[PDB]
Amino acid sequence: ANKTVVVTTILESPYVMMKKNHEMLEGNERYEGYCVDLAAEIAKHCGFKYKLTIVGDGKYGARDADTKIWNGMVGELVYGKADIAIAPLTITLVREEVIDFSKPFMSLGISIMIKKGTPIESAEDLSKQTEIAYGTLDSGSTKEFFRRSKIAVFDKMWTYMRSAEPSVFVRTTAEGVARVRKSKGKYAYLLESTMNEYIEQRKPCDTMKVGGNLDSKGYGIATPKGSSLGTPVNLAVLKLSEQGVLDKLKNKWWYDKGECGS
Ligand SMILES: CC(C)S(=O)(=O)NC[C@H](C)c1ccc(-c2ccc([C@@H](C)CNS(=O)(=O)C(C)C)cc2)cc1
Ligand SMILES: C=C(C)[C@H]1CN[C@H](C(=O)O)[C@H]1CC(=O)O
């Protein structure tokens, strides 16, 4: 018999956010955003009931080198705590080895956020100077990209970042953004282009994304390996793409009510 599907996700604007009047509400109704709408669409097209839950440890999914335990949403999937993850979860080799990803539902790449006026146009620009500090989230796919890169510029950047004092790493998107905004052009933040483009359209309208992306990848919906949900979820993602629903949802949550003009 069908059993209610436990969705693991995480608060990250505009993917999942607490409604302002969330306290008056209950269950799935508490939340709003791109991934909330997407979960509704997937569930509709797969014929399942579901429960949105916020990941306990606030993490996306990494493996501890010593203990080999997976944390975050990937962890919830691997250890049987959740049946599906619907979040801006980057498709990576290390994650795909232990869970299944759908086809991607959104494209992104690592990108550069600056406070307007910062004299930086590219990663190379960043790598060749020291006056403007720059960094990434303290863990996640961006940091791993830098840690593992053999590309000259990116190698030089990682070498700088891992040793910079005080730390150039941040714990949350909100923190990286606040640091850009409050550092008077002396901090640039390396983050996924999706969040970058989102932030650029929000007041106080004092940041921007500069240069091309450093890589090209996607977010995927994740299921435990061998789940019966894998195939229908994947097909649902293809369908939503082809029906224009993914485009409509990204417009809805990024641009339709952009706050920095046209
Ligand atoms: C991690 C990498 C292997 S990757 O991200 O999967 N691909 C790398 C390559 C550069 C790339 C990167 C991103 C995309 C890409 C293209 C489209 C989309 C959305 C809009 C729809 N995805 S879909 O699979 O094409 C669709 C028909 C459902 C999402 C991601 C396609 C290819
Ligand atoms: C917001 C976080 C911590 C997530 C979102 N996608 C990446 C991931 O799935 O690891 C992380 C961002 C990043 O690494 O820039």
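If you go along the chain as it appears here, the first residue is 1 and each next one adds 1.
The backbone N, Cα and C atoms fix where each Cβ goes, and this holds for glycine too.
Around the Cβ of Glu192 (L-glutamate binding site), the same chain contributes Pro88, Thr90, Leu108, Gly109, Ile110, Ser111, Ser141, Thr142, each under 8 angstroms and 6 or more positions distant in sequence. Residues annotated as L-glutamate binding site in Swiss-Prot: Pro88, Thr90, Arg95, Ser141, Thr142, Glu192.
When other Cβ atoms within 10 Å of the Cβ of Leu93 (mutagenesis position) are tallied across all protein chains shown, the result is 7. Here Swiss-Prot describes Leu93 to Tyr (Swiss-Prot position 504) as a published mutagenesis experiment; the accompanying note says: Promotes dimerization. Strongly reduced desensitization.
A Cβ distance below 6 Å to any atom of ligand 2 is met, among the recorded positions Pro88, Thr90, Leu93, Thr142, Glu192, by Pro88, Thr90, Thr142, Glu192. The record assigns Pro88, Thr90, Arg95, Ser141, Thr142, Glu192 to the L-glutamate site; their largest pairwise CA distance measures 17 Å. Under a cutoff of 8 A between CB atoms, and with a sequence separation of 6+ in the same chain, the neighbours of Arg95 (L-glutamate binding site) are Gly61, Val74, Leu89, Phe101, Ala222.
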